Structures are given as C-alpha cells and as structure tokens.
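Student: Have a look at the structure that comes next, please.
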Amino acid sequence: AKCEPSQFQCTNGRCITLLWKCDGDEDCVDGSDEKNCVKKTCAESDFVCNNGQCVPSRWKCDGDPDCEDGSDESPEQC
Amino acid sequence: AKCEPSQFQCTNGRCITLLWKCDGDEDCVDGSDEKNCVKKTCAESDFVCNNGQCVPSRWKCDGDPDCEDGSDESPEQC
Amino acid sequence: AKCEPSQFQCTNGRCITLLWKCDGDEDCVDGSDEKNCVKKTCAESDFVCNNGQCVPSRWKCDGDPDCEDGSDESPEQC
Amino acid sequence: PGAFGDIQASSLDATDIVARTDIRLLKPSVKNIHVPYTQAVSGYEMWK
Amino acid sequence: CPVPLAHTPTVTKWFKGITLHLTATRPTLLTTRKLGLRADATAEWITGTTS
Amino acid sequence: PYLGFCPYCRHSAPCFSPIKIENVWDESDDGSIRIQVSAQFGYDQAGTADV
Amino acid sequence: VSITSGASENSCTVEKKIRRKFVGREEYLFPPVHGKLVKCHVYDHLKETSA
Amino acid sequence: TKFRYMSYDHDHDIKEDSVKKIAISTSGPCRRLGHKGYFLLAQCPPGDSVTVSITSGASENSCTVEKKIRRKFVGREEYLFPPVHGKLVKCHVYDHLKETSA
Amino acid sequence: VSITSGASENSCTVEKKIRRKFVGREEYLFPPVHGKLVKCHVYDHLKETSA
Ligand SMILES: [Ca+2]
Ligand SMILES: [Ca+2]
Ligand SMILES: [Ca+2]
Ligand SMILES: [Ca+2]
Ligand SMILES: [Ca+2]
Ligand SMILES: [Ca+2]
C-alpha cells in the first residue's frame, strides 16, 4: 500500500514526501535530500538569500522582500 | 422618428446613439459632432491633457490621475 | 441611582452620568468630575495634546494621528 | 404611516405637502445637542 | 453601551387580541408572553415593517 | 462651512467632526451616491470658488 | 467620508443600505460591453446642474 | 514606542522595531486600540480570519489564524453603528487601559 | 488587475466567480498543518513550465 507520504520509500524503509525530497533537510539516515537534485544560483548580477533563494538585480533594497527570509530588505545592507 | 437607439435619426438617415454624439468622433456622416457640444476652453487655472481635458493645474504631477488619459501624471515632467 | 444614565446621583439630587464623570466637559455642581479619575500627566518624553491626553513624542509628527483630538500631526506643531 | 403614499402633495413643486409618517421625537439623553426621531421606513420604499 | 430604540410599534386592537405594526430597519427581537398560567412566549427577529 | 455630531468617526465613539454625513442618496441606477457633508467643497476660506 | 492629512485625519460614517444597484432586469457586476441600451437615471457629473 | 521578537538571524537574539509598523486585519484593517507585552488589543470588522503583520523591510512577514470573528452587538437590535441615542444597557468591553488584568 | 505606477495609473476588471475551493472533504480557510497529504493540483510557480 501507499506509505504515509503516498510517496517514495527511502533506503532505511521509511517513505518520504516529495515536499521533502530536495528541501535540504535529510529526512532519512541515507538518501532523501542526499540524492542529487538540481539547484542553480541564478545570474551573477542577482542577489541571494540565507536559504539560497535568488532575487532580481533591481530589488536588493526596495521596501518589499522578495525572499521570505527578508534578506533582500535587511538593515544589514539597506 | 424614434428607432433602434431611441436617440436621433441623423441627417443621413441613420439611427445613431446620441451617447456617442458628444465625443469628438463624427458618428453620422454629416451633423452629429458638427452640432458641437460645449468645449469650454478653460483658463490656465486648469492644465490641459492629451484629450484636451481640463484639470486643476496644481495636479499636473502628484502621483494620482485626474484625466482619463492620465496626462496629469505624464513623464513630460513627473 | 439607576435612572437616566443608570450610574450616579449628584449633590443636587439629579441623575448624572459616570460616563460623563471624567472629561473636560463638566456637569452637576458637586457629585461629579471633582474627585478626578487617573488624569496623571506622562513624562516629558511624551507630547501633550490639546485635550491633555499625552502620547510618546517618539511619534508626534509622523503622518499617523495618535491623540483623540489629532494634535500630534498639526502643521502648527510639525 | 408606512403604507404607500404616506407623504402626499398635488405636485412636487407645491408647498401644500401633507404626510403622516408617524414622526415622533425622544429626550436628548446624551450631552451633544440632538433630536432623536423614530418613524416608519418610508411607505413609498415598502411599496417599491 | 448605547443601544437603539426601535420605533414604538403602532398597536391596533380588536376583540381579545392585538395587532402590532412593527417598523424597524434593523433585525429587532420582539418577544411577548401572556400573564396567564401558560406564558406561551414567542420570539421573532422581525425585519422591516410587518404585522 | 460648519460642524456636527456623527454617530461614529475616526476613533469609533460618537464624536463631533468638521466632516459629517447629513444625508445619503443612492437612487442612481449606476449605484453612484451623492453625499451631503458638513464641510464645503470648491470654496476657499475667503469663500471664493476654486475646484 | 474621511480626510487623511495633518491633524485633520478625522473620519465619519452613517448606516446606509447601499446595496448593489442595477437597471433593466439582468443582474451585472459591471455594465457589459454591450447588447442593449435602456432608459435609466444617473447622477450626472456636471456640477452646474441642480437637483 | 517599540516591540520585540526573536529574529530569524542565526545568532538568535532579540530585535526591536517601532510599533507604528504593526498592523492587524481580518477583512479591512483593524484599529490597534492598545498593546502590552505579547498581547495586542484591536477592534476589527467582522471576518473569517485574524491577521497580524509587520511592515519593516526584512521584517515584513505576517501571520493569519482562522477565527470566526463574527459581528456581535449588545442589546436586542442588530445595529451596525453604535446608536447615538437610546437606552444604555450593561455591556462588557475590554478596558483599553493596559494596566487592567484579565 | 491594475497598474498602480501612477505614470499610466489604470485598472482593468472582468466578472469571474473566483470562489475559494478546497481539495479533500473538509472546508478550510488555510491549509491546516496536520492531516492527510491527499492528491491535489496547483499551478507550479516555476514560470519555465508550460501549460
Ligand atoms: Ca528533506
Ligand atoms: Ca526587494
Ligand atoms: Ca460623436
Ligand atoms: Ca495628477
Ligand atoms: Ca464631566
Ligand atoms: Ca503621529
């Protein structure tokens, strides 16, 4: 039957939700996010937040945070 | 006689909606806008927009529109 | 007693309103505002409005009214 | 009051208007000068 | 707190009964009961005009 | 112009205001409304007219 | 009705049943692009007019 | 004048911001009647949810909670605006004076 | 949808029954944290995808 996440079984026999497959929070002792999944840090003109989310080049300080961590609007750089 | 629009049967025999008459576009072939409505020709207490629309001159740049075409926020100064 | 304002009786024997007990606008000659409520004035770090209800001068003129009478945003004060 | 035609006149411009909208007024309990009035919602509105 | 007073209801009277001409724009909870052995109380969220 | 007592304004509790609603009409089929208000519009302190 | 400037940031409002209004016998949120024109009444914008 | 919260920053320290940058809403914006400690007191129009929010650069996140904040009224008539004239009846209101203890 | 820039400040609108909907079998105002991860469909915010 479907596992509790209705998704893939990891190496220890647990199964994990794809919502966690590439979150960088390795849900299992071996596998999960440890298995290759794509991340690319955008163009060199753009800024990047604590969790690795990019923001557009013209929004590095503008009053509206385009990263949900707020990094593109912190008094540490604005 | 009154007809389709309940407006005016114009000189060329066309039932034209008077809702368009006072618009600056000759709806009928002859007449219509030729029976020119009150273009007031406002004094310089008002600015004049691209439509020739008069609006209070202190609003020529303020961040909020006053004319239908918005010329009262035109990049010609604002 | 519990008559016109269901509240108190003044020294003239009249029904008088505890809602109208503490407010600049005073009432019956005694059995009224004279035993004042907490009308204590704040410290000198607080701006004082025309009603005498103080509010922090850290605010005062800031584009957002802080007194009941609105005194904190007056061009007579800003 | 509250029926159709609760206000009437022979014409809108005439000054001989007559009506019976059950207008009644109460005591001004609050300090602030007032004239508390209670009446039927306009009978013209109910008929509409 | 202030609460409104709905317009006093014109009362029409007849043999062993009353008709209340209620006139209130907002929902108003009318209630009534007899003073006999049985209260027979009633309640209705009257709206607008009604009899 | 002039002032009046509104059932409610900036700080809820009924208070006096230089801007007060006297009547409201909504008979327009387009649903627009025409407001009578205690302030005066289009006139200066001197009473001269100005939009 | 509310001003938002300087000390005069005051407001004011009364209870008006400004329900959605329409003309004709077809409900609409906005007048449609077209299809029919019917006699209706609106408050005109020409402030020179007197009601 | 100010409020304090634990920052997302990884050194885990308390950061401050001015209270005029807080807002509360349910449908339209509420009025922040008073605040004290980790409690905000506000008057809000009826709605199906409550929302608290900040409007301060990086600190512009917000939180909402499902709550049936339906309109209610003292007395016996579903009045929308508090009546200017009428009977005064016993009602319970949260005392805006933050010293009061609930 | 509106361009609030002020430079060409304008807006457009159309009628649409944009009514809140909910996958599953219980009404909710917001996705509650705990419960079955039932199958559902949502638009991938990755603008490089194609419908
Ligand atoms: Ca994971
Ligand atoms: Ca930004
Ligand atoms: Ca024309
Ligand atoms: Ca303008
Ligand atoms: Ca007093
Ligand atoms: Ca202020």
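Quick note: numbers on chain A are straight from Swiss-Prot, i.e. 31-108, in order.
Going by what the header records, the deposited coordinates were determined by electron microscopy, 4.0 Å.
Including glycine, each Cβ sits where the backbone N, Cα and C put it.
So Swiss-Prot says this about it:
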| type | residues | note |
| --- | --- | --- |
| DOMAIN | A:31-69 | domain 'LDL-receptor class A 1' |
| MUTAGEN | A:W89 to F or R | Complete loss of entry of Semliki virus into the cell |
| MUTAGEN | A:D92 to A | Complete loss of entry of Semliki virus into the cell |
| MUTAGEN | A:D94 to I | Complete loss of entry of Semliki virus into the cell |
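Surface or core, plus neighbours and distances: that's what I need for these features.
Tutor: Counting residues 6+ beyond its ends, the domain 'LDL-receptor class A 1' (A:31-69) has Cβ neighbours under 8 Å at 82 in the same chain.
Within the same chain, residues at least six positions away from A:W89 (mutagenesis position) with a Cβ under 8 Å of its Cβ are A:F77, A:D96, A:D102.
Within the same chain, residues at least six positions away from A:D92 (mutagenesis position) with a Cβ under 8 Å of its Cβ are A:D102, A:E103.
Counting every protein chain shown, the number of other Cβ atoms lying within 10 Å of the Cβ of A:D94 (mutagenesis position) is 9. DSSP classifies A:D94 (mutagenesis position) as coil under the three-state reduction.
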Student: Treating G and I as helix alongside H, and B as strand alongside E, what does DSSP give for the domain 'LDL-receptor class A 1' (A:31-69) in helix, strand and coil?
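Tutor: With helix first, then strand, then coil, the domain 'LDL-receptor class A 1' (A:31-69) has 6 helix, 2 strand, 31 coil.
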